[PDB]
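S.K.: Please read through the structure below; I'll follow up with questions.
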Amino acid sequence: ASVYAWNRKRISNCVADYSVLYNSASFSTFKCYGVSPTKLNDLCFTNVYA
Amino acid sequence: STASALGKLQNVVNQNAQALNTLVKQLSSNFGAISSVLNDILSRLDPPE
């Protein structure tokens, strides 16, 4: 989508394996601010926004 | 018959209890950190921060 019409999606009721996202080298920049990227596999959230 | 004739001892007890209570309650403050509990703040961050 365009910059002024950025696409927003809500995610809930799932189990997420962030490890496969992190270990992949396809992404140029991967910056996690509030948490540590390697600790995502242990936490559980709700109402994730992408 | 008459009550509240021992105000001094009750005052001492109340002062000590209130001091202890406020000391305990101070443990829930934030002090500028992102949280007030060690367990959550340790299970979420790379140590350097």
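Chain B is numbered as in Swiss-Prot; the shown residues are, in order, 940-988.
Method reported for this entry: electron microscopy, 2.9 Å.
Cβ atoms here come from the backbone N, Cα and C positions, even for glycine.
A natural variant is reported in Swiss-Prot for this position, B:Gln954 to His, and the note states: In strain: Omicron/BA.1, Omicron/BA.2, Omicron/BA.2.12.1, Omicron/BA.2.75, Omicron/BA.4, Omicron/BA.5, Omicron/BQ.1.1, Omicron/XBB.1.5, Omicron/EG.5.1. Swiss-Prot lists B:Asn969 to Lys among its natural variants, and the accompanying note reads: In strain: Omicron/BA.1, Omicron/BA.2, Omicron/BA.2.12.1, Omicron/BA.2.75, Omicron/BA.4, Omicron/BA.5, Omicron/BQ.1.1, Omicron/XBB.1.5, Omicron/EG.5.1. A natural variant is reported in Swiss-Prot for this position, B:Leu981 to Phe, and the note states: In strain: Omicron/BA.1. One entry in Swiss-Prot concerns the natural variant B:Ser982 to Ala. Its note says: In strain: Alpha/B.1.1.7.
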S.K.: Taking Cβ atoms only, which of the variant positions B:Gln954, B:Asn969, B:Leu981, B:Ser982 fall under 8 Å from chain A?
M.R.: B:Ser982
S.K.: From the Cα of B:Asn969 (variant position) across to the Cα of B:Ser982 (variant position), what is the distance in angstrom?
M.R.: 17
S.K.: When DSSP states are folded down to helix, strand and coil, where does B:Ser982 (variant position) land?
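M.R.: The residue in question, B:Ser982 (variant position), is coil (DSSP, three-state).
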